[PDB]
Amino acid sequence: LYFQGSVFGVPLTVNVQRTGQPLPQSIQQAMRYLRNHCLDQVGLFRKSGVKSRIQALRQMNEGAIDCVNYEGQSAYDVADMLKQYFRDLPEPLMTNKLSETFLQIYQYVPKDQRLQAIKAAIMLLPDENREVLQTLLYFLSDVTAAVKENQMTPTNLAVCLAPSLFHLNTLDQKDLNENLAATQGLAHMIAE
């Protein structure tokens, strides 16, 4: 049975109410499919998928049964759908404050302490967000492991994923600075 808006736009806490976990299984299966079968696809997360196929995948995800079979799907549609998932969250995965906190980190904290200040900032995120960010970072880390094939460095992933994870105000210098800080901070994070 089809319930539009049952996944995209739903808060992490409600997902836990419904299924036991902050990400729906249908969403976790998208990551598994990318990780299992799509890591040789050049420019994963960067190259655009096809809107109509991205829309069909959203719709399969918003079926009442929390299970989607992704086989046969282009990696780029799945990757883009994943980005839309985080984009449509009612509050960014990172929360709204962290783009600013990452900026302060790059404004004040010294090179060799930044990772440490980034981990400190992250430990302040809600539980759900912390679980999801952990699962995502290990996933993105696997992607970057296959860099010789897909050409996605921590920096290449970061630049493509920050807006959706942080909800950056994308088309003020401070806003652009937050964008750059969030990207840099995210790249650092993926790199470990």
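One-based numbering along the chain as shown.
Header entry for method reads X-ray crystallography, 2.3 Å.
Yeah, the Cβs are placed from backbone N, Cα and C, and that goes for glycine too.
Quick look at what Swiss-Prot annotates:
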- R46 to E (Swiss-Prot position 1114): No catalytic activity (MUTAGEN)
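Non-local neighbourhood of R46 (mutagenesis position): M152, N156, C160, each in the same chain, at least six residues away, with C-beta under 8 Å from its C-beta. Note that 19 residues are not built between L171 and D172; their Cα atoms stand 11 Å apart.
According to DSSP, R46 (mutagenesis position) sits in a coil region rather than a helix or strand.
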